[PDB]
Amino acid sequence: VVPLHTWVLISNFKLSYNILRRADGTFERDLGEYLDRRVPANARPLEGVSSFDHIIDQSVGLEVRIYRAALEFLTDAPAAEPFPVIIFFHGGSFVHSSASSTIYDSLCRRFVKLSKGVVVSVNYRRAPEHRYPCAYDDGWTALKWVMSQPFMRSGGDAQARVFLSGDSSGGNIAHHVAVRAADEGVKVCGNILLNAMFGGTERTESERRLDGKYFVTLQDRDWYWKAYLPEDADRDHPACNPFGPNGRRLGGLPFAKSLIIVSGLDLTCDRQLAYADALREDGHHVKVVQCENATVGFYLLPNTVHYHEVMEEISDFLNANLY
Ligand SMILES: C=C1C[C@]23C[C@H]1CC[C@H]2[C@@]12CC[C@H](O)[C@@](C)(C(=O)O1)[C@H]2[C@@H]3C(=O)O
């Protein structure tokens, strides 16, 4: 059973998003922006956390929201003691939501309380207007920006202790940014993936079994992939299916340790677990948290055991991977 408040909240998204996707693959963008629930940044702490909006790349208008316990502070000296910086990529299937979306503002606030660190939430460019690889470009831009701020740095070796994190499409983005980091010898302390979004041309058992049962449909999954991938591409494109027929194994790369959180009632759970399996197979460290009773979005409402469990696993993983 889905708790009633989760059911109501996620259904509200499901039904609204139904009217925004057009049959021709275009999107009701102005209406989507108008209907999204969002909050401003606020320098004044709410429950001990403050937030600040900042453009980090003027060429593409790329903005982030920075959260910390409580503008000029970015200049501040590297902290004596280590702290995590979590670079967060919101969900919404490459198409929806924003760093200002209340569900994500609230999650980032909770991440700061939980990590005693800093959260940088990236307003990546969205599909269908901006297709592959724009969102990945923006996450790489954000990683490099974070690494270069004195404030973000900490510990003996005064460096940014960066974790890449995201749910849904943002978890996909986190992965691809992490791969690029490993290719370029940029150190990432860990990836935190919540229901990371992956796909492929064939359906898995979970996809066929859970289709339409828990807010998500294959029609809509196919729609979002079509919206993000190049016009001539299919779901076996490596952005979508990083270890499928057109994929690339990651053996030998200095790849991040991964905490991989999977909802058992997310119809794509099979792919997330096979993703984890492939990382392990490539010699990388993976911790998988399977939340068998959880639907998509469970980490958004503090109303299930899985919610509490996962916040604790996140805290443990951060602590374990900081020093
Ligand atoms: C069309 C969509 C997009 C969904 C799934 C389906 C219905 C509910 C949506 C959200 C809406 C709330 C969260 O952003 C989200 C991450 C979540 O938990 O549910 C979204 C999810 C996704 O982008 O993967």
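The residue numbers of chain A are those assigned by Swiss-Prot, with the residues present covering 15-84, 101-353 sequentially.
Header says: X-ray crystallography, 1.9 Å.
Even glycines carry a Cβ here, placed using N, Cα and C.
Taken from Swiss-Prot as is:
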| type | residues | note |
| --- | --- | --- |
| ACT_SITE | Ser198 | active site |
| ACT_SITE | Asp296 | active site |
| BINDING | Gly122, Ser123, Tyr134, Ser198, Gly327 | gibberellin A4 binding site |
| BINDING | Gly122, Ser123, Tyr134, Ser198, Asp250, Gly327 | gibberellin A3 binding site |
| MUTAGEN | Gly196 to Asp | In gid1-1; abolishes binding to GA and ability to degrade SLR1 |
| MUTAGEN | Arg251 to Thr | In gid1-2; abolishes binding to GA and ability to degrade SLR1 |
*Using Cα coordinates, what distance in whole Å links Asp250 (gibberellin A3 binding site) and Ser123 (gibberellin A4 binding site)?*
9
*Quick one: 16 residues missing from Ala84 to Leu101, so how many Å between their CAs?*
13
*asked:* Helix, strand or coil by DSSP: which one applies to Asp250 (gibberellin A3 binding site)?
replied: helix
*Please work out which residue of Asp250, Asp296 has the most C-beta neighbours within 10 angstroms of its C-beta, and give that one of the recorded positions.*
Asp296
*Rounded Cα-Cα span from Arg251 (mutagenesis position) to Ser123 (gibberellin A4 binding site), Å*: 8
*asked:* Of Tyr134, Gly196, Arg251, which is closest to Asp296 (active site) if I measure between C-alpha atoms? They're all recorded positions.
replied: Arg251
*Give the subset of the recorded positions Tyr134, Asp250, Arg251 lying near ligand 1, defined as CB under 6 A from any of its atoms.*
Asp250
_Between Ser198 (active site) and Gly122 (gibberellin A4 binding site): CA-CA distance (Å)_ = 7
*Which of the recorded positions listed here (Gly196, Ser198, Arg251) have a Cα atom within 10 Å of the Cα of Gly327 (gibberellin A4 binding site)?*
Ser198
_Cα-Cα distance linking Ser198 (active site) and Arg251 (mutagenesis position), given in Å to the nearest integer_ = 11
